[PDB]
Amino acid sequence: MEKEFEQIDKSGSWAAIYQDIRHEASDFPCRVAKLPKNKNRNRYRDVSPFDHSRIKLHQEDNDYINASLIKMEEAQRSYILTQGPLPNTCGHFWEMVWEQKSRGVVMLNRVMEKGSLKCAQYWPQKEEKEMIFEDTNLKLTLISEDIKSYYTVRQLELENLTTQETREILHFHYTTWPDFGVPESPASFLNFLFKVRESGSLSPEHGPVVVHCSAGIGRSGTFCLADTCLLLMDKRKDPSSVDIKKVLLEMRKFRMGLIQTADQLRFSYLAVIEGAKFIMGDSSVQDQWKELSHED
Ligand SMILES: CN1CCOc2cc(S(=O)(=O)N[C@@H](Cc3ccc([C@@H]4CC(=O)NS4(=O)=O)cc3)c3nc4ccccc4[nH]3)ccc21
Ligand SMILES: [Ca+2]
């Protein structure tokens, strides 16, 4: 993988490699997403979930949400990638989390970036001001939060008002990942990814983790690609056989446009090459990543 990395860097062909992936990516219909009645349920007109992999809400009225199930068979992990909830789809968002039995939510964007809203404030910012989603009959409360320099982890209590049942949801919010950009370093990214892994949120005993950014494809795709490749390197007899370009094409069978720039693709290689050191037994990199990330 790093041999390929070196060659691409030397040739300066990242844009070409990336364009080839865009050209070869699957193109499946998004008929439901495009129905007139779903116009206000989509944040961006050019980012829709494929019908075959879309997550269906459990309701007779309208079961649509701009979200896709990415099921990576070999890696044995599923992720739900979705757009940043809109003011009218926050209830749908949490209904999906409840129905799919998700334990964690990974947010890679900020509500406002460079003066523009990119996502609705779908969770409570104050413990004393909980939220009620009347359309889906759910209540959400901020229990606590651990604020680090570039990411915050929150403990949320989600309650199904119909049954009084409650569940703890972990919110992993990466706050310094610019739009169409990359994390400050492979170290800061990996430190965060392993925080999510360590929480148990990605365990197969839970429903798929919900990952989102603004459109749910650029930053969200980078996060999932790196995680899946690391999973495969740890599982295969020979980790050097992991073809990140092939893994990305496989993921794009489930949702369009995953990885939005050639540099996010290059960053994925770097994150996986760096992350591989831990997978192969290096006991000092995890700690090194934390120091490098300056999370305190
Ligand atoms: C072609 N063209 C020129 C540029 O501006 C737009 C914006 C939209 S639009 O209706 O505002 N649609 C947006 C969709 C969109 C929005 C945000 C992102 C973010 C990129 C990232 O790193 N993470 S993400 O939150 O997925 C990815 C994709 C979108 N589509 C684009 C196509 C080319 C370049 C930038 C784009 N942003 C549609 C077309 C165009
Ligand atoms: Ca207070």
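We're sticking with Swiss-Prot numbering for chain A, so the shown stretch reads 3-298, in order.
How was it done? The header gives X-ray crystallography, 1.8 Å.
Using N, Cα and C of the backbone, Cβ positions are placed for all residues, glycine too.
Copied over from Swiss-Prot:
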| type | residues | note |
| --- | --- | --- |
| ACT_SITE | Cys215 | active site, phosphocysteine intermediate |
| BINDING | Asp181, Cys215, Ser216, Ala217, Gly218, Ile219, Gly220, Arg221, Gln262 | substrate binding site |
| DOMAIN | 3-277 | domain 'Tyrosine-protein phosphatase' |
| MUTAGEN | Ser50 to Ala or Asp | No phosphorylation |
| MUTAGEN | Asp181 to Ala | Substrate-trapping mutant |
| MUTAGEN | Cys215 to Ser | Catalytically inactive mutant; abolishes sulfhydration |
What is the total of other Cβ atoms whose distance to the Cβ of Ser216 (substrate binding site) is within 10 Å?
24
Enter the number of other CB atoms within 10 angstroms of the CB of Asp181 (mutagenesis position).
17
Tell me the Cα distance separating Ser50 (mutagenesis position) from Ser216 (substrate binding site), rounded to the nearest angstrom.
13
Within 10 Å of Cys215 (mutagenesis position), Cα to Cα, which of the recorded positions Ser50, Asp181, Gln262 are there?
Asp181
Which of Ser50, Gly218, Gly220, all recorded positions, has a Cβ with the fewest other Cβ atoms inside 10 Å:
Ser50
Of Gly218, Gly220, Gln262, which is closest to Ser50 (mutagenesis position) if I measure between C-alpha atoms? They're all binding-site residues.
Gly218
Look at each of the recorded positions, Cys215, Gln262, and point out the one with the fewest other Cβ atoms around it within 10 Å.
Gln262
Using the alpha carbons only, what distance in Å do you get between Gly218 (substrate binding site) and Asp181 (mutagenesis position) once rounded?
11
Separation of alpha carbons, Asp181 (mutagenesis position) and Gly220 (substrate binding site) (Å):
8
What does DSSP call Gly218 (substrate binding site) in the simple three-state scheme?
coil
Between the Cα atoms of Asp181 (mutagenesis position) and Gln262 (substrate binding site), find the distance and write it as a whole number of Å.
10
Can you list the residues of the same chain, besides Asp181, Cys215, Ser216, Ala217, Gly218, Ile219, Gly220, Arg221, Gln262, whose Cβ falls within 8 Å of the substrate site's Cβ centroid?
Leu110, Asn111, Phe182, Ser222, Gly223
